[PDB]
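Down below is the structure, laid out as structure tokens.
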Amino acid sequence: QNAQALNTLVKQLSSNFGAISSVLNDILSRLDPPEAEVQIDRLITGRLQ
Amino acid sequence: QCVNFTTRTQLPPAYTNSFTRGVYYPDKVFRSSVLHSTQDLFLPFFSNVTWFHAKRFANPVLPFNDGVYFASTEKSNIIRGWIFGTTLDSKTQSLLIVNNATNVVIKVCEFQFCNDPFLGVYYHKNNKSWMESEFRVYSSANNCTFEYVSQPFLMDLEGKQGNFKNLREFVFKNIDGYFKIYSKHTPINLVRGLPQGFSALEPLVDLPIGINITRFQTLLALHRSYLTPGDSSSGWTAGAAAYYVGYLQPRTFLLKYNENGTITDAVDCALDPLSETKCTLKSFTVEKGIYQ
Amino acid sequence: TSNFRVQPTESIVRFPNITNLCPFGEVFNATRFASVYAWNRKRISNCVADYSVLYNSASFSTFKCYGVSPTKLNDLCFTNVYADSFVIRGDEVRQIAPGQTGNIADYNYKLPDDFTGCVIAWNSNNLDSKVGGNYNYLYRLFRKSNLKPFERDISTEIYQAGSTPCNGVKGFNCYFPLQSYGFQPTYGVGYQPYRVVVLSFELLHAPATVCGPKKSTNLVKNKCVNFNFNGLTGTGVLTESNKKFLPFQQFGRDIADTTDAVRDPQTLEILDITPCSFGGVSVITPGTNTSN
Amino acid sequence: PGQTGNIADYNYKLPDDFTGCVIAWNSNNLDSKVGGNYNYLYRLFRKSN
């Protein structure tokens, strides 16, 4: 159970949560902060949940 | 000579079993030992494929819908090319591919194809060897907005040129205007069916052609010898080969990459309930119990 | 209290070694842009994608991008890039965009929802608008349904208006697929033609050889660096591994979709990405009343 | 704020928040003279933004 909880916690890092990508380094390096902020915030909300 | 015969035979479509076939790398990413799951178009396990026999004029029109699988158990590479498109009568734009010892010409022109297209090779002519001779595949190439040549793509594997047979394995995919091709060739000793193993098909080329494709022809390259009279369709009626046809559709495979990054085994989530259990549980071994 | 993480000591950029310049000069300043009913697919590739002459330049009425910032275009390496160049009307300027339904946005040219890439537009009064009559440019109206994005249609048959069958060159309740244009210098905004080119990328899936003039810094290993491989940023400690990348495999991911393996675009060796030796710091502390 | 362009990146920029706003109107009646309004200019680049 502990290992499964940790594994799904890791695997949740590969989800978009509505963003354009599941990695921050492709959002920051492809969008100016004014409109990258919304995608970063989508990922923030998903990963925080 | 672009002329044909009225008919050869009403092709009896014998079927066979695609045991573990249609598995190809769905992505351009190396992965270590992991159990990944992709929603890509594959060939479902244990599916009946239209086993076409080369000796009896197996070059019909075949609906190319959502991709089509293809194999060839043969030596000396009887069947060479393919003829795609949605109209095939030069009225509308259409694809064309060939394969020979010069280079694999790939074109998208308003071609007027021949009713019996193939590659005739008149051999034993002045050198006691073989030399490609015929090009009766089409007549006109008036309008065109694409072309490509790479090299003569006849991947004759090792084995002193056909100790075993050369099994081409080909996937052609056409979605959102991008023609995708995957390929692999392996040697086996079975003469009629297909062997028991898992083959993974690497990509080779993409085409920015965007042409509506609904058929294909599978140029068989009809030739036996340079002393066979015919009407440019029959006469060269000699094929010691066979080529298989298999459709593709959404199949949420679950791919098992090993430590070497190769797709050792795969699982199809619609073949049977047990495979769907292996999918939902996301593993290959399912312990005793009851799973939703 | 906080977290210990090692900091990057160097910055690294590793792009392919290329010196070509991209056809943007030819593509944008072409003689006669084709008709909107049949646009052009020019596969720009293997060149230094300099977008400085695109954003620092002028006369581009609308240069707005979807998914890619214009100032990051100089730092992104694209697998492929395509230039869709055509001529539209003033009321169709908005229609060349994802969504934003209109007439031509539903009749002859559509963009997908993602559309990683953008468009460039400018007026066409000085080069197209002649009082003689610019009927040489047309567009389709309806093909019994909507079309599909990035697909052409150059079948100049006679399509019926509906509910009645006809043939030949004219029939009642049976129209003509195309509609002409009338660009003249007497036109104005909303009527004057506009020359629109559409760029579409394909980012961060496959190995790429199309990107800007960023100077490839030397390669360092076993040290924390701020590497940049084809635009894939990130901190790591580069080592050497033995991951058998297949020729089409550029990257390598883990379960969390973070690259833990990369291949140099200059010397095709298999690296091993690994983040710095971070951690957390605990602070053992007797009561501040007793000691500090 | 945002809305990148030429002058939005060369001689005048607004912050991302920009609490406050702008007012604009035409200047044909007071500026546009056939003599040539070269009295107004703008910078282009200073090696950076």
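We number chain C the way Swiss-Prot does; in order, the residues shown are 315-606.
Placed from the backbone N, Cα and C atoms, the Cβ positions cover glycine too.
As written in Swiss-Prot, here are the features:
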type	residues	note
VARIANT	C:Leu368 to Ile	In strain: Omicron/XBB.1.5, Omicron/EG.5.1
VARIANT	C:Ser371 to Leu	In strain: Omicron/BA.1
MUTAGEN	C:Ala475 to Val	Increased resistance to neutralizing antibodies
VARIANT	C:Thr547 to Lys	In strain: Omicron/BA.1
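Sequence-distant neighbours of C:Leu368 (variant position): residues of the same chain at least 6 apart with a C-beta under 8 Å from its C-beta are C:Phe338, C:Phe374, C:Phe377, C:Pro384, C:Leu387, C:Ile434. Among the recorded positions C:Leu368, C:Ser371, C:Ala475, C:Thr547, the ones with a Cβ under 8 Å from a Cβ of chain A are C:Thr547. Long-range Cβ proximity for C:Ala475 (mutagenesis position), meaning a same-chain Cβ under 8 A and a gap of 6 or more residues, is found for C:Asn487, C:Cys488, C:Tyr489. C:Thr547 (variant position) sits 28 Å from C:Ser371 (variant position), taking the Cα positions as reference. Around C:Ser371 (variant position), a 10 Å sphere centred on its CB holds 14 further CB atoms from the protein chains shown. According to DSSP, C:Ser371 (variant position) sits in a coil region rather than a helix or strand.
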